[PDB]
Amino acid sequence: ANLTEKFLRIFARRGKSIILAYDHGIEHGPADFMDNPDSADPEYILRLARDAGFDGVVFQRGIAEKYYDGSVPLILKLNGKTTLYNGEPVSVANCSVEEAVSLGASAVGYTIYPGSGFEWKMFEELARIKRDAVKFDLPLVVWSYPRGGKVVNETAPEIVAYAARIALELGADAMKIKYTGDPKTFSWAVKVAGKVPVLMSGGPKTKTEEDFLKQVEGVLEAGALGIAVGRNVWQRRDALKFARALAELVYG
Amino acid sequence: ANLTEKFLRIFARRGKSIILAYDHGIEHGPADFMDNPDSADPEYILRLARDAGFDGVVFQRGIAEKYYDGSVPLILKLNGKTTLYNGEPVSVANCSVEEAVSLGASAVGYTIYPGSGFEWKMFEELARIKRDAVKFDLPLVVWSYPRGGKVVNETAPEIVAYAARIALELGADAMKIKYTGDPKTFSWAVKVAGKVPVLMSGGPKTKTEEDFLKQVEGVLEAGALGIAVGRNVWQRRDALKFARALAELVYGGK
Amino acid sequence: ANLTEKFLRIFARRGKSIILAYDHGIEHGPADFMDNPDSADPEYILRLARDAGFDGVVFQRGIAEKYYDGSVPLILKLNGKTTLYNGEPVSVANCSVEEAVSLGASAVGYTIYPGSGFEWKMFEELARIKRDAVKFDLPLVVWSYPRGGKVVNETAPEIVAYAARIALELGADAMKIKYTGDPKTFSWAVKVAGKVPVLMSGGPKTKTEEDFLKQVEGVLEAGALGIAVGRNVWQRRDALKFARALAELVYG
Amino acid sequence: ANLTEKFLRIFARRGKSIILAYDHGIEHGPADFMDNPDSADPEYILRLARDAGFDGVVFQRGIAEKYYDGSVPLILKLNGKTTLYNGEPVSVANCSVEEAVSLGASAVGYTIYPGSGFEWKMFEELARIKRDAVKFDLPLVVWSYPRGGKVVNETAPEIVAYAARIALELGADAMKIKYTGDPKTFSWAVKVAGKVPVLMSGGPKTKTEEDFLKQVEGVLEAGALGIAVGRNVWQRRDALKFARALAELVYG
Amino acid sequence: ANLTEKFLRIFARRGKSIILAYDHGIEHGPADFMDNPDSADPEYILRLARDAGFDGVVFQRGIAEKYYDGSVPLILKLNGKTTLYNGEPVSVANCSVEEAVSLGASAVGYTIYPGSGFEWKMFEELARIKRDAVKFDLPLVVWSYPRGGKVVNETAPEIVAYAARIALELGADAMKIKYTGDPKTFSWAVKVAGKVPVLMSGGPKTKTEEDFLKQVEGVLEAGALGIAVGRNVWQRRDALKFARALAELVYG
């Protein structure tokens, strides 16, 4: 019945949460995998998530189908788009909740781009996916990324706050949003999200491992549930060491 | 069978009606919530509606799902769009009548933008929602907001009158429209709406509490069923006192 | 089985037909109602149609649902658009044949705009509606109004003729088209309609009552089944009187 | 099972075929009916087809529904557009295979415009119609008319050849294409069509009847199954004479 | 259950694979068939595939339906577009997995154009097709061709790599991508494809047969499963002899 609660049981048993994000292959393509070549291998990602004690991984259906082994809770990211694309931002489902269920997913993921000239297309589709999520008792995790239209600065405190509120209004049981850069403004985003837990979208690799930790601590001060981190772990050679330190910070 | 009657029974037992609108989170975003921070909390809105003696609240499905507790009749607002959006005005359903039913809604809401380059998209979708509203015996409340195309002044008396008529034509069992600024032109809108009750869309916060009371006054003079108010209540620090003021005005009782 | 015959039996028992059109509330808005304020009231329209001895009324579903009382045969106009709209002409269904049936309609109506950039959109939807009309045994009345694309003069004899032929080709059991201004060219439109009866679209209120009556005689001379009249009746203060004059002319 | 064979059995019992095309009322409008006024009457067209010994007629659903009497095999042309239209060429179905079946059709017809900015819309819809044609055991006749995009000269030999091949690729059981003007290049179009029989699209009424009869002779020797002729028969005052001379030539 | 394995069993019994591609009739049209006229005949293609000992053929549904005889495993290419088309690249299904099954296909094929302004349209459709492929136990082969948007050089190593990764992400069980021109960059594409086998898209006729075989060599060094070759076999007057050479090289 309560899907936020189901999400928390599964992805935040310790009261905070670290998700290893891995939809990069479609969203950005494989170029970033070159810094740490093993990252192109989804098997490595599963081992990495498990060895670091993380709460979950995010796979596109193709990766889930060919590689998922049940060893770490899965969020199946249902839509995806490429950076090669030049239109108004849009990302459509390449899979379904029902198929995610049969692949052993514990939750489903969907990106919206509020403000886009295609914002309606994603809301329309989200309606079906939200309905399916409830039907299959799978928490819906919304990546809420305002982009297009009037959006100029994506990390502006008013834009991140709008992102968080939109996700709540649309039925998200958990959400993933960009960091504002400082914990005071980010906590307003966290507040307007209400009962719905907020994960920080990790983003591009930071100059040092130190800068990222400082961000993560900011996020926690603000009251977020934790982080959904991709590049900033698996793009690094010392992925597991750095992952473990992310664990110590977030969990203890 | 008669859904306007069902709406009136539920949302206007006293013969007039106040609805506490709260779809703002999606439509405008959370910035407005800063003036009175508790307004960001839907639990506060439910208490506020109940404590003021209001007839209902309007929630988007997400808020309804996570917060609705059955303590005040609910209109589930089915579609929503953002102000970040720049195209021809369009607002698509993010939920369904069937789901609204299971969330305890007593009515459903839907916005149309007559005149928009996308007007057909909303009419197309309203056809399905209207059919579902009848099927689930849930009154359909239409927010009728002419915008785009030839519309320049939204509160023009001819535009508000068109808005009211369009809602009636398309099957609204109750409607919500912008005020013209004066009761004589607004009553023409109310007249062309015929059997379908008209609620005034509250709008942006007025310089003073009494500016808004004067508007409501005129709205009642015109023969409207009442008001769907959002900001002008919950953006104020003294939301209950002022809500209670509106309640004295609208339910009168002389 | 034969829907044109069903239409004639219901809407033309006297061998000719007058329909009181009342979809104007959506199409043009309520400004026209100001000349004769009672016309804003659909109850007045029903009384007017009945007292004049007319054959039917045309309502949008909202008006049918709230006001229709079975006292005059109903054509439920399925689609509608506004004059506030600025794009390529398009009008989509806001209701269905199945619902019209349950509201006591005796026929359904649908506008197409041949030549529009959106002509395909209406043809696509007409396919579904025509199929439904046959299924529910409800005659389909097609308002055939070439507009957009290459159309410059809507009352041009070649354009009205095309309009009439398109309606026949697409499955209309009865049609409504604009008058050419003279009975010679209008009778070519009537001729290309073949077995499908043609009603004249009444149009904007004429300078004098006699101007209109003379158009109606032209229409009848050309072999049309009659008129679908709106404003030219209900926009006048003497609606019933003038309606009764129209009845004497058309029914004989 | 084999629909090309069923087509040949019904529309080419003599081993060649003449189809009397009559979708012109929607495609071009009724202006061409003026040269020979009876041609506006579908009843005349059925008599004409039968009296000339032709194999079939092509009707839009409206004309089929109101006029078809089972006296000559029918190809129900499913889609139609107008010349008033100005956008990228598109023609959508205004009817269905299932309804065609119930109207006594022996085959169904569908136009595609390869190259059009809307080419995808027609291929999408063709998929459904092809599936339906197989399901109802009704041969699919594809009018293949490259238009829009890069197409400048429609009767260019490479364009007509492309048109033929596309029809074969998409599932046509018989096809209708424009003549190149000479039997050498037209027989390459016929060759790339493979097992799928090719009918020449008749086109605008030729200056002189011999001008048409020659096209016919070149089409036949190029190895086409025959002709789908409209205006070049029914626009003529000597309609039945020419049709009977067209027959003697096609059937040998 | 495992569709990649089913694909390998059927199309790569020898551990490597040669597919004879023949969707060109729609994609490019019949002009290329002129160099070796027998190539226009699908019967010749089947004979050619079989006599060369190849693993399969790719047909569009129309060709499969009229010509497929079960003599060589079939991949039914579900979507197709023309070169006459000028818009943002898009190719929609003209057929279905269910129909492919009944035509004796052993796999289904679908093209995506990542980067296109219409990329979402194909991802949307791929979702349905992928689901159908799993349901009917037919391996999905994805032609992954970045085009439109930001794509300028299609054979750029980063673009081909992205192509490969997207195919994996979306659920491809085997994929077909363009060669980079050198085996070092092509093997990065092969690596990011992970468990999903990669076939080289053959492409346009090479200046010399030698140039083609050295590209094939490259492809094999890079660790690809083999080649999907069309024009480079069947456009050659000595098709069979050269095909029998391609065999020798690929299978050892």
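Note that chain C carries Swiss-Prot numbering, so the residues on display, from first to last, are 2-253.
This entry, so its header tells us, was determined using X-ray crystallography, 2.4 Å.
Every residue, even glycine, has its Cβ placed from backbone N, Cα and C.
Feature annotation from Swiss-Prot assigns active site, proton donor to C:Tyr146. Look at C:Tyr146 (mutagenesis position): DSSP puts it in coil.
The Cβ of C:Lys177 (active site, schiff-base intermediate with dihydroxyacetone-P) lies under 8 Å from the Cβ of C:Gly110, C:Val142, C:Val143, C:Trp144, C:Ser145, C:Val199, C:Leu200, C:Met201, C:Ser202, C:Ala229, each of these being in the same chain and 6 or more residues away along the sequence. If you look up Swiss-Prot, you'll see C:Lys177 marked as active site, schiff-base intermediate with dihydroxyacetone-P.
For C:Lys179 (substrate binding site), the Cβ neighbour count at a 10 Å cut-off comes to 21, with all displayed protein chains included. Among the features that Swiss-Prot reports, substrate binding site is placed at C:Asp24, C:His25, C:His29, C:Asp33, C:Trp144, C:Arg148, C:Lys177, C:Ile178, C:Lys179, C:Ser202, C:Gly203, C:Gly204, C:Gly231, C:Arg232.
For C:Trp144 (mutagenesis position), the count of additional Cβ atoms within 10 Å of its Cβ stands at 26 [all protein chains shown]. A mutagenesis experiment is reported in Swiss-Prot for this position, C:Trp144 to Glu, and the note states: Loss of FBP aldolase activity; when associated with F-146.
Applying an 8 A CB threshold to same-chain residues 6+ apart, the list for C:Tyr146 (mutagenesis position) reads C:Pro90, C:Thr112, C:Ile113, C:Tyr114, C:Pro115, C:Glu155, C:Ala164, C:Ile178, C:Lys179, C:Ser202. According to Swiss-Prot, the experimentally introduced change C:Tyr146 to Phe is described as follows: The catalytic activity is at least 3-fold lower than for the wild-type. Loss of FBP aldolase activity; when associated with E-144.
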Problem set entry | Coarse DSSP state, helix versus strand versus coil, of C:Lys177 (active site, schiff-base intermediate with dihydroxyacetone-P) | strand
Problem set entry | Diameter of the substrate binding set by C-alpha atoms, the set being C:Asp24, C:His25, C:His29, C:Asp33, C:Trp144, C:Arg148, C:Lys177, C:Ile178, C:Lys179, C:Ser202, C:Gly203, C:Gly204, C:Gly231, C:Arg232, in angstrom | 22
For this session: Could you tally the C-beta atoms, other than its own, that fall within 10 angstroms of the C-beta of C:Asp24 (substrate binding site)?
Result: 22
Exercise. For C:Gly231 (substrate binding site), which residues in the same chain are close in space, meaning a Cβ under 8 Å from its Cβ, but six or more apart along the sequence?
Worked result: C:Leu21, C:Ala22, C:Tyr23, C:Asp24, C:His25, C:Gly203
Exercise. Counting only residues 6+ apart in the same chain, whose Cβ is under 8 Å from the Cβ of C:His29 (substrate binding site)?
Worked result: C:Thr84
Exercise. Near C:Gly203 (substrate binding site), how many other Cβ atoms are within 10 Å of its Cβ?
Worked result: 26
